[PDB]
Amino acid sequence: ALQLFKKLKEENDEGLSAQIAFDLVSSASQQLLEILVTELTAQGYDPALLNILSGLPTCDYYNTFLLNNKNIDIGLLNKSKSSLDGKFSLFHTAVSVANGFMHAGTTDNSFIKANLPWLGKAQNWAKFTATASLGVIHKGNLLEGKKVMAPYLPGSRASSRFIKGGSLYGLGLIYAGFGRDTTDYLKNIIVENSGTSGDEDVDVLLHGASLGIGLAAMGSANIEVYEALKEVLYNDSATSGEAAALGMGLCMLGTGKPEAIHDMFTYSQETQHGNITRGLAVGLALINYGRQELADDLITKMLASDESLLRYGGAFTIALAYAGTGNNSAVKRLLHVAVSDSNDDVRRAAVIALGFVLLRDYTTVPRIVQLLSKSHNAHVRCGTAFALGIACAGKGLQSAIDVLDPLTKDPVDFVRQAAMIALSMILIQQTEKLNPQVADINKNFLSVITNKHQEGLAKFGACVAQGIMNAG
Amino acid sequence: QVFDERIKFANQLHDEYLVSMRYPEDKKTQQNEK
Amino acid sequence: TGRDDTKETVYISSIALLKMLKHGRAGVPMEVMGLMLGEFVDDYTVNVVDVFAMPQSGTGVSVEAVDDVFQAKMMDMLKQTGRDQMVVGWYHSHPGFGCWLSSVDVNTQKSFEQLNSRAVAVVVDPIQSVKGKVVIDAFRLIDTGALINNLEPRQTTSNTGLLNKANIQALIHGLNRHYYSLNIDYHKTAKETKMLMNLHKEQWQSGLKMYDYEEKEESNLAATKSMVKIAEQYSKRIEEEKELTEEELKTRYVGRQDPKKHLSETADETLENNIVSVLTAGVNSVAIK
Amino acid sequence: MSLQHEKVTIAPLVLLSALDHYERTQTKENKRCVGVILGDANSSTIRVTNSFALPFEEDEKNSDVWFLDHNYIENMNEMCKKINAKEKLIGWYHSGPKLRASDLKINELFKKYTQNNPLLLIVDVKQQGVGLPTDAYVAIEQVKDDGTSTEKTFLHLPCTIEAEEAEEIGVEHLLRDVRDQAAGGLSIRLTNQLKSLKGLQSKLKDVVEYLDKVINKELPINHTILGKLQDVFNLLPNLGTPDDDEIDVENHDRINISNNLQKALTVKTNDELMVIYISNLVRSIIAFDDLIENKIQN
């Protein structure tokens, strides 16, 4: 990369060099960009080049864009509140997520103020979710990030521990990718409570810290963070262990350090809290991102261990390692494992996997997974829905839409939820003019929300999915 | 000895039967049809 | 303000289930009881280690029948063996009634909340243990206070939502206005699993043991004869049965209790067996001598 | 006392108890756990219904030195009878690995309490192999032809497993395996015939190397072992018997029926051959008309 610039230094002119920089930063992984600026600095390139590479330009432009060209249908806000009563915990949860998607990237206190009574009915972890939904909205505008969460960030709220935590978590949502400076602010609190976390007040705050720091330090592989999260994991807290487990594989993303994988792998055996153990299983997955064949030893071993826990994560380790490779081994393993595995959580998970592996090639996907949707296994069907979504999210392949329609109407409640979600994931912002079906799927949601002969489960998915469609 | 040959012969007729039957459906099913 | 308060999944050990079934089965139909000993970890993981039974009282389940002299003394025998762990609730068996908590059972449970407020009440139904089903359900009190201020959603937070809703009417009313029902999962080690799984010494020997030969004779004769009688039905059927209207075809030519299929199943089951039969005789002769 | 100990049927609950209690009394590395076994006797078939741990501390150095709190056993027992007063003390479980001739002394202690000869049910907790991890032994005192002035000894007894209705349904609820001791379909039983041969071979091989040691390495001449082997050679099969001729008649019968049944399946599937082809002919017309319908639609 660096050589491309020494050629262009002998031809140097602003337009030419800048077009290449814009091309480079969209595509490039964070690790590539990071090593690259140090090299240009010793080469003594213009600071104009490095500035682009900071990606402070690109973020200013996208803020303006969304500010102007965001159209907000207001009738959605008023309706979610009315139709799905917010006292019920599940229902607030769904409503909060749909909104955070709708109002992405640009600030809006338009929801808050109008729906002050809805807000009041939040309680427990429902309120934690709410506090964090804000930071989806206030994502971007990195500058006024700290500012706009400042009433809710600690030591200016004392009302409830749920707010305090969840204001820290959402802080990380804003700051992924720009988050190196932000990492300090979060680290201060983790080290203080690095021990004592058996205090129930302390725990809730700390959950939100631990997710935040994952998000901000994503992929940087600050070994300073990995250690601090580790002590938490050892204290064996009820719920913040979960966040730690994840938060470490978020940080160290893709390193695949032999130490790291091992240490976590040993800890899974000891632990009994059902959440942590799952979390570490998935956590092994995250760290073996795009590690191909260097991860094979781990992949054999998880699959070989009888634990429900370790087989669940077994499935997504293969998946993230071989993400976007048709590799025949990876495909054969996932099919054989899903069908013949007795346990339900593990069974759903190996089906989901397939979408990741087949991100690259979406052509052969409706047909492979025709077979699975046929299987009238309850769990299997749920995960076919989710799988289709991942694989064909970007495109509109017709075959995919069709496979998903019997699943929309399937009598098992839990299928219906995934299914409804999976359609809008596929058809994300695709004109209703082009394709009239989109409008019909949409109405179906609205109809189910009207229906009271449905479970809360369909209602939950159905609302979230409309927020997916109408996003930002 | 005698019966053994008969048993083996049946099996061959089965495989021919199984084989032929399924093939036209495949073509039909793919094609649009009411 | 406090915890998530998602009702615990009651993780029932392999031993505690085996004893519970046995205990109820002996006592049926007279109500049976005992205390659950366990240990409380995580937010929602209660591992029910083991159970013991208290001597049958002529008052059935009663606070009166929770006899502290017995209870205490038991703790102490188990103490010396080091198998003692905190009481985490109580179970009893209603066979007479479905799974729910009677008014008498609600008072009993209220005393346990003082020990541990995450204590469970587990209803075992041993009359219906004669099916492949194990009919067992677990409950944890709800406070009236929670329902009056309509604060009940707190307890049902962040969960998959799968709730058993079997049993309604008075029972369900009581449940909704008094307890919370949540799932039971069974966790067992693979060590435990294997011991149980293992069968006889003669199990891995049986293939050179063989049926008495008078019965193989009998069976060969029965199959040849039976198929003949269903074959009559099948010949009659394909005389016609090439018209239209599906359901009518099945009544006209006796396409209900379909002969082709019932014949195909019997023919093959007998065919496979007869391969096994010969296989054993030849092998026995030759291996031994 | 009771001579009646002809068979031992064993509750899976007993096993389960013996395995678990081993760890919650926290004994490891050949440190024995002794507990009571309760169930019925004065009956031919002995049925071991349930068990309970006793504390047991065993001195590492020797097996002649040990601690057992006698008094505990009586105190436990009386509460336990209240629960179920059918049950009686009948003997003791030993947590393996394997028989000792120090047990003879141990057994005698239990005999004081019991009105029947105590059963020594060695529930091996190490679960070696998939074969039963129970040997059963009873202390019997018998005279012997060698010269020995009365020998005291442990005689092997057949161990099997039976479970109650309540117990059996628990076993099946737990299991989630495909199973292969089912001996069900052609596949399970196909395996099962091979499995039995090799089953035999391993056992046979053990007999064979054992015989070498008797006349070379001065393992005693145990007349009982040799005595039993004579029945095996006398009741060994023979050829050119009119039995052999008899087997051949049966062999023809079974192959005969196999062929008629084989042909009979050929007929059923061929009826299906016709049915798929009617369907296929029909659909040619439907495919044709399909185009005309689409013309209007476009």
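Here chain C follows Swiss-Prot, giving residues 18-306 in order.
So this one's electron microscopy, 4.5 Å, going by the header.
A Cβ is built for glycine as well, from the same backbone N, Cα and C atoms used for every other residue.
The domain 'MPN' feature in Swiss-Prot is assigned to C:27-162; the stated evidence is sequence analysis. The note that Swiss-Prot attaches to the published mutagenesis C:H109 to A is: Stabilizes ubiquitin pathway substrates; when associated wirh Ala-111. Summarising the annotation, Swiss-Prot assigns Zn(2+) binding site to C:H109, C:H111, C:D122 and lists sequence analysis as the type of evidence. Annotation of the mutagenesis experiment C:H111 to A in Swiss-Prot: Stabilizes ubiquitin pathway substrates; when associated wirh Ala-109. A natural variant is reported in Swiss-Prot for this position, C:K208 to Q, and the note states: In strain: NRRL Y-53. Swiss-Prot documents C:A239 to T as a naturally occurring variant and attaches the note In strain: NRRL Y-53. Per Swiss-Prot, natural variant C:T262 to S is noted as: In strain: NRRL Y-53.
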Conformational class of C:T262 (variant position) under the three-state DSSP mapping: coil
Secondary structure content of the domain 'MPN' (C:27-162), with strand meaning DSSP E or B: 45 helix, 40 strand, 51 coil
Least Cβ-crowded entry, counting other Cβ within 10 Å, from the recorded positions listed as C:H109, C:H111, C:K208: C:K208
Any further residue of that chain within 8 Å (Cβ to the Cβ centroid of C:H109, C:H111, C:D122) of the recorded Zn(2+) site: C:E48, C:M50, C:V78, C:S110, C:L118, C:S119, C:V121, C:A138, C:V140
By Cα-Cα distance, the member of recorded positions C:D122, C:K208, C:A239, C:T262 nearest C:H109 (mutagenesis position): C:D122
Cβ packing number for C:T262 (variant position), 10 Å threshold: 8
Sites among the recorded positions C:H109, C:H111, C:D122, C:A239, C:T262 close to chain D [C-beta, under 8 Å]: none
Cβ-Cβ distance under 8 Å to C:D122 (Zn(2+) binding site), same chain, at least six residues away: C:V78, C:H109, C:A138
Cα-Cα distance linking C:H111 (mutagenesis position) and C:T262 (variant position), given in Å to the nearest integer: 53
Rounded Cα separation (Å) that holds between C:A239 (variant position) and C:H111 (mutagenesis position): 48
Inter-residue Cα distance where the pair is C:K208 (variant position) and C:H111 (mutagenesis position), in Å: 32
Surrounding CB atoms that lie within 10 Å of the CB of C:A239 (variant position), all protein chains: 11
